[PDB]
Amino acid sequence: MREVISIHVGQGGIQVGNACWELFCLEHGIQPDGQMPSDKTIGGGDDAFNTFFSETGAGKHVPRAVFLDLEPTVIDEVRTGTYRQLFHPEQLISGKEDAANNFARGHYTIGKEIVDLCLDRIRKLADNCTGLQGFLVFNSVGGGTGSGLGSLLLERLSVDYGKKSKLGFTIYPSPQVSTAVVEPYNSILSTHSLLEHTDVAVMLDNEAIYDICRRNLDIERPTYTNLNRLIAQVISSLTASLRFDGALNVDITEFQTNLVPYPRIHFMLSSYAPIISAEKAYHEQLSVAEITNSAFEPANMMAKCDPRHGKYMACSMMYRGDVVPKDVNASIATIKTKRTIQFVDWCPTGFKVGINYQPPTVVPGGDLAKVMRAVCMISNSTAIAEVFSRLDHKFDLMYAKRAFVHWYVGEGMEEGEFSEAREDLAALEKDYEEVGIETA
Amino acid sequence: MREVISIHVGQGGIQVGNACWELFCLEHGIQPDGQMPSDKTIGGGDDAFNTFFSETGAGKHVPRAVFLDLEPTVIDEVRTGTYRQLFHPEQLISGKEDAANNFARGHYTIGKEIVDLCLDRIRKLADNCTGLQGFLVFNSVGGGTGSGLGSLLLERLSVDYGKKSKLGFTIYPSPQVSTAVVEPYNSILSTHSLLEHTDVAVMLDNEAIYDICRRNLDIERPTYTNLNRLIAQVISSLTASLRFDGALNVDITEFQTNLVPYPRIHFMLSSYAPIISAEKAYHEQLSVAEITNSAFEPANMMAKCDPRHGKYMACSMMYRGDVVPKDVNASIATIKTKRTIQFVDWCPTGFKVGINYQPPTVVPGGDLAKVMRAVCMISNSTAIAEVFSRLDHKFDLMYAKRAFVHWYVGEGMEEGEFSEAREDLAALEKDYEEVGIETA
Amino acid sequence: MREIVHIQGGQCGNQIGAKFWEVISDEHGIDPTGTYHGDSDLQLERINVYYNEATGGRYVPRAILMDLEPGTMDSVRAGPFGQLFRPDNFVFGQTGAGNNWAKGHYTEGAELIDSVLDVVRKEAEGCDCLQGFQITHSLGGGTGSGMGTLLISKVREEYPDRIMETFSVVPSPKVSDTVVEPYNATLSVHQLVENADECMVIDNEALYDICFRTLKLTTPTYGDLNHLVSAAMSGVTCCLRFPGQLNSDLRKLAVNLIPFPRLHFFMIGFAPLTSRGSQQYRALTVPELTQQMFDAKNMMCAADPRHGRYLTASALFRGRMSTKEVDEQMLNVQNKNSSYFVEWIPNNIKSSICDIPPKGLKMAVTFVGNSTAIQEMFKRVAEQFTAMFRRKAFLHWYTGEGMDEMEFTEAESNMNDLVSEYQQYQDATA
Amino acid sequence: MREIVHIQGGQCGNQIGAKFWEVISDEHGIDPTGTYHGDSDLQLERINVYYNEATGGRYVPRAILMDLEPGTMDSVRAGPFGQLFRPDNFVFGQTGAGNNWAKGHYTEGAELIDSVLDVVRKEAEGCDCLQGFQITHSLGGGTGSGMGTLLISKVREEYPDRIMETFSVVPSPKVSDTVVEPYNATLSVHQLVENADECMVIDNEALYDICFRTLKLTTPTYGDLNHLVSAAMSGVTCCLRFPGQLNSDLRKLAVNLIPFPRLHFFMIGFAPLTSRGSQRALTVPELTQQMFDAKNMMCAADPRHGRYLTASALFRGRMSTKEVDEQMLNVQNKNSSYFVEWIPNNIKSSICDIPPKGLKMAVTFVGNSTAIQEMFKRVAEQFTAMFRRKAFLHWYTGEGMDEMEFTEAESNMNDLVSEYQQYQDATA
Ligand SMILES: Nc1nc2c(ncn2[C@@H]2O[C@H](COP(=O)(O)OP(=O)(O)OP(=O)(O)O)[C@@H](O)[C@H]2O)c(=O)[nH]1
Ligand SMILES: Nc1nc2c(ncn2[C@@H]2O[C@H](COP(=O)(O)OP(=O)(O)OP(=O)(O)O)[C@@H](O)[C@H]2O)c(=O)[nH]1
Ligand SMILES: Nc1nc2c(ncn2[C@@H]2O[C@H](COP(=O)(O)OP(=O)(O)O)[C@@H](O)[C@H]2O)c(=O)[nH]1
Ligand SMILES: Nc1nc2c(ncn2[C@@H]2O[C@H](COP(=O)(O)OP(=O)(O)O)[C@@H](O)[C@H]2O)c(=O)[nH]1
Ligand SMILES: [Mg+2]
Ligand SMILES: [Mg+2]
């Protein structure tokens, strides 16, 4: 019944996770103990949660989510947190020693020990689930655990579970702002694995979302926790159709069909539009036609690819709140007419729309305004190629010198695996132009 | 629905703006919060405001106005003011460093950074607008920002929005009283850009309006704030026909058709007639036929051009209050009979008229009497040439010495651009005599 | 039957229509909510002429209120009897003509007319027998002149046989309440003379004169000017709506008023109008009303008939008057005005009698006069237009919309041909 | 008798049906709990046409609510008159088609239909004499299109003689609320043209246009667009349910609307619909004008571009049959261009003494025209641009469909567009 297993791998994954499960808990009205207060004298929000939480039968709801890290610190913060009594102890899997920003540790040395225990936990969660929709996965491709073990998981999940959709929300390293020096190496080795085993991969670059906070929320000094809250609102809006009733319902299995036109092209962008500080919310109309235009703004994209370079191959507009399908109609129609927004020839109709009545929740202490309308647009653009070319350029500077390879080779990754990966990503950015080329 | 975007560029532009929006807020009954109090148990002044204010849908009305300055001080005074909660934070655009009375800074160096953000704000406002009537623009051609960026805006608006009328209320420096030494240089470089990109330019010289305050309001010591209030009353009277019901209705698109006889002759004067101190409002009759004769007084002209030298090419009388079209009839007819008022042979049917039933609003703390009649005459006169000839003379003294050019050239204005500008204004004052010449 | 479809085009047109449909509602006893509350059954016998009977015994005017300005709807709704008009019939643009014939004819108005024609066709087909149309528009403005003339061209191509009557406010040089009036009005008459069967030229100058002299109003408003136009408008088409000792109709007037096709400009004028403090002294008799209807003062056109010579005239007397006494007066006038009546075509004046008077009056008259004086009002527009066109002033607006200088020259030529032809039939002796 | 089995297939169909079974219930006086609370005995004389009388004197829609998504059950239950439908007739999968025609026809759909057919067989046999079915399904999605066409194919092989009616929502290029709409619709019409008797094409584009122009709605939702489709769906099959001065039925319409077997796509249009403010004299000529207005047709294609091969009006209420006929004649003399030269007296007429609730007179129009081309060319042009590059094709290929199907679907659809165009230009 619309069940979604959430796999949070690595620090970025878990910490994004924490923010997601705050939002979900508030949305379904689950308290930190994991007991919803039985109010309105009717089960009015009954079965809404069954997407993300599993009723224990004793009145305790448990998140359908595996938090996985090779490092104990991040998962320990969850265990010594407000939601300590929410998450099932076995689901919160820990490692003793971190991958230390090395794909190889995460893919071979350390990962192979922990993946065995994780899959067992996923099988136990998949047994409880009746008509599972898909696997949402959260991994940082800059970091070791998220790259290495997070890739190894997806490979193993693809054989075991087969059809069940794997939607991967990935935190690709922004080119200007990088947290670690060895990120390019990790990213590329991760992407080659991810290129085969994921169905749809939603790309998010921290720097891009950092710029959105400074521009829309008007915070001079954004944190990761402020960032993770915007990521959560996107995920909420995407799965929303399942949890809450809507006019034009979507599903995680639908995006798959409507967004990836060729198997390898499964990389996407995202843009939740009504990101507004309650300061400037006073003075904004916030009509549907504005929210749509605000979604297709080059700046409001949460990955830092400027889609004006590319051509939109498919768009998946996901509206929430006081949204009329007539009003959505004109808004798309005006976007189809605009020059700045350009569509591939071979996609003559390139809009999947989804309209939920449920408006988005305002998280307390949360940098957002309570707004009566919204939209999360996941877009397949030819512009994505630009991010991959920069990560290829930034990598090709390395592996000319063999710049950090001794680490990766020492931990079980043959040197030819780097050359393989770069060759396959070079084959991707060949494909992305080829589809971009007008029909012959 | 009769929407008018108001672009306030430069100190003079913003400070004039403030005074305009005090008046507009009082006229439509909008309070400083932005919420009209719902009184008379009917929406009686409902849709009146839609000209100037956009309903947000929550009972807050936002001004359709972008306040632009390269300097943060003037826009900061609006943000720390009574109308702080009226104006959209984004609409109030700021710069870090001022153009410093240098067109070149405003046109190239600084202006090119900010204009990008302004146009986005104009597009968002233009999207909300359904059947926009035109762009009212308020700049000071003596100053840097208003000359430089204000010109750059109009160029960029002309390509983007095309047909939509651009009525420019400009504060041309009075010859006797000048605030800055480098004014002539700015003015001429601004006028060449303004000569092409504006549809109708209404000229207002501060000294002229200062004299009107000393003569009509009987204030020994007028300020800018007293001046700005008289400017607001004119703008109110011009856009009145849209906002309030009238017998003979005009529109911003009409004046265009009924004032500029040739594309380059779009410069105009203006004269609001019943400017009366409540002190002498006792002794006066204030009939329509006196108000009209008080509009064609050479002194009451708000730009300091004496129209007795020139010939009236067109005239647009805009009455307000207890005005009968039979009474207006005899008033124009007597003016057409007068000798002092002279008309070009090629416009024998002078005087467009517009009659609104709404009388003008008496602003509290405002140097004016509550009067049951009014008129704002915008006039195309061959006398305008005189102002341009003085600004050309005052400029020709400069650029004989290359007097201040080093500043403008240092900030990316090629020296030949000055010579270009002077040649084009010399070509204007040729045209103004040519039309003034009687038919062959 | 003999139904009449009204088109009130342009601000001036709508405001005339508003007052007109108030005036006709009083005579037919229709209340502002569309219910009949009249006392006499004569008030509903021929109501179908102007009103189409809606469901629930509501009466809806057969009016097509067209403009390019949306603000004009609010004004005709605001007016008393504003609810009468059916909401579908209201067809309004957004931008407005901008006192520009071109914008209202070639561009903005060229887009709207296709929507109006669909309403015109709809109301025209509903009639079993269409008498024709009464278009009320101003030649001076952009909308009324532009769309008015473009609609008039369109309706005539579809319905050639059906009468096309036009009550048009011509711009007067005294008022000159717009600068570009001469251009609008010159381009208008060119279209009107080819496509209008009978044009009744109205002027604000004359209407004000009737308000400052014939009536004694301290404050004559556009309300009162419209009231006079309306009063006449009823008169022109009464013998349709009511019985008569001698019956007439629009085609009958046209047949006797228009000697040659191009001379269909007439001067309307209402006779029983009196100052409220000059009503005791005045006696209400056929001779007294005949004196006022032939007084050059009474005419709602600037040009005095004294300068011209009546090619013909038509009186539509109201109430219970002896037809002999009427006929005696019409004869008497013609013997008096030897010079002012054309030598050829004797017995120049036509007379129609309608039994039913206007409300609160015992007798009344409406006058329609084809004279060579009307020329003189068109010369004013020509003299004023030429002066502007000598130099190509305000032309770039009209040229901007995509009208060519060739159109302005052909408009002046065609109006100069009208002026020559009236001067021919004035000077002509036979 | 002359009973009709309704199959509301896909999220679109289940919503159209939900509103239809509200509308039809009001006409027959049936309350949301199934009990009869009507004031006229005429409301129950021909109820058995659509309902199966249950024990305790309850009335049940002959409605088989099929889908591949179990969330659409919670929609039609939530709705008022949701308790009318038989829970055994509800047939719902788990996964969902995923706007994929291949999934809803060849795999996921091919495993449910065997359960649906058993229910169709059950409700079809219970009728003494079956007039036909009235499937309602979008050609835009995967469930409505896939299962819809597969069911339609199955029920035709079993019941060849019975009338297969199909009120189908075609994807409009203006709306375009799904990306792979063209692929679904193109594969859909290939099956429909073979295995449907009459297919009343509907468009959301035309239904929005009626709500913004003909009616003046400030916020037209999918409930209001449904409320129009239902009014028409009532009007097509009325003379079955009520007496007539001149009666009709589905077969009678089909025999007079389908000149040749492959030309059975029609434009439906309900006449007396008016803006609430603009409430017009209600006479047969005033209604005849609006049903023939190219604004009123619930199909993006304006008849004016095409020519009516034939028409059919199903007038409602107490009207003079002479006055109706006069108006039908009059229309054909005006629109000499918009009525095929051969086959004279193109327009059929039908009268039904009983009007719809809260109206004195009404109409329901049905027009087989060569304009209907101009809505299948849009789907063709779009579909072609996609299939040149084999875009989004690995989905449909992956569910065991071949590239041979997609080509014959374009072939068979281009043959239809060829066939109408022939009869437009044809002069006899
Ligand atoms: N949005 C967000 N991204 C984060 C956060 N923490 C880390 N990241 C991203 O992850 C990258 C660093 O990788 P980590 O997630 O720390 O590494 P890991 O996958 O846990 O594996 P190890 O390197 O072995 O610890 C950064 O470049 C960020 O892009 C966080 O709190 N929020
Ligand atoms: N009426 C009026 N005119 C003003 C006012 N302030 C400045 N001006 C006019 O503007 C000229 C000076 O230009 P500013 O407005 O200071 O310059 P700016 O366009 O803001 O550009 P910056 O120099 O970059 O600040 C004076 O000569 C006046 O003509 C004011 O408060 N009222
Ligand atoms: N008699 C009369 N004339 C009017 C009225 N309103 C406007 N006019 C005249 O119409 C002319 C302009 O035409 P108008 O119809 O207002 O402009 P349009 O709507 O753009 O065609 C002016 O010169 C006025 O003298 C009115 O109520 N009565
Ligand atoms: N009239 C109407 N059309 C709808 C509705 N919902 C969806 N549609 C249309 O049907 C198409 C999607 O079909 P849907 O039934 O949701 O997908 P399916 O379940 O895979 O067939 C879109 O092109 C929509 O325009 C509705 O409630 N009413
Ligand atoms: Mg870590
Ligand atoms: Mg300044």
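Looking at the header, which is where the method is noted, we find electron microscopy, 4.5 Å.
Heads up, the Cβ atoms here are built off N, Cα and C, so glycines get one too.
Quick look at what Swiss-Prot lists:
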ACT_SITE  A:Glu254  active site
BINDING   A:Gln11, A:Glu71, A:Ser140, A:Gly144, A:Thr145, A:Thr179, A:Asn206, A:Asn228  GTP binding site
BINDING   A:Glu71  Mg(2+) binding site
MUTAGEN   A:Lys40 to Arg  Produces faster growing cells in medium with paclitaxel, a microtubule-stabilizing drug
Fewest-neighbour residue among binding-site residues, criterion Cβ within 10 Å, set A:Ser140, A:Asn228: A:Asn228
Inter-residue C-alpha distance, A:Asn206 (GTP binding site) and A:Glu254 (active site) (nearest angstrom): 27
Neighbour tally for A:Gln11 (GTP binding site), based on other Cβ positions within 10 Å of its Cβ: 22
A:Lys40 (mutagenesis position) - helix vs strand vs coil (DSSP): coil
Cβ contacts of A:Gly144 (GTP binding site) (under 8 Å, same chain, 6 or more positions away): A:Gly10, A:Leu70, A:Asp98, A:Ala99, A:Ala100, A:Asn101, A:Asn102, A:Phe103, A:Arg105, A:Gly106, A:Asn186
Length of the line joining the Cα atoms of A:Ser140 (GTP binding site) and A:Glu254 (active site), in Å: 25
Cα-Cα distance linking the residue listed as 'active site' and A:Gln11 (GTP binding site), given in Å to the nearest integer: 30
Cβ packing number for A:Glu71 (GTP binding site), 10 Å threshold: 20
Integer Cα-Cα distance in angstrom, the residue listed as 'active site' to A:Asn228 (GTP binding site): 25
Between A:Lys40 (mutagenesis position) and A:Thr179 (GTP binding site): CA-CA distance (Å): 48
Among A:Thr145, A:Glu254, the most crowded of the recorded positions [Cβ within 10 Å]: A:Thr145
Sequence-ordered binding-site residues from A:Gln11, A:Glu71, A:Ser140, A:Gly144, A:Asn228 with Cβ under 6 Å of an atom of ligand 5: A:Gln11, A:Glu71
Recorded positions in contact range of chain D, given that the Cβ distance is under 8 Å, out of A:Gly144, A:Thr145, A:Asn206, A:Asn228, A:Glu254: A:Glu254
CB contacts for A:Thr179 (GTP binding site) [other CB atoms within 10 A, all chains]: 13
Least buried by Cβ count (within 10 Å) of the recorded positions A:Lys40, A:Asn206: A:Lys40
Cα distance (Å, whole number) from A:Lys40 (mutagenesis position) to A:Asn228 (GTP binding site): 32
Cα distance (Å, whole number) from A:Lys40 (mutagenesis position) to A:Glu71 (GTP binding site): 43
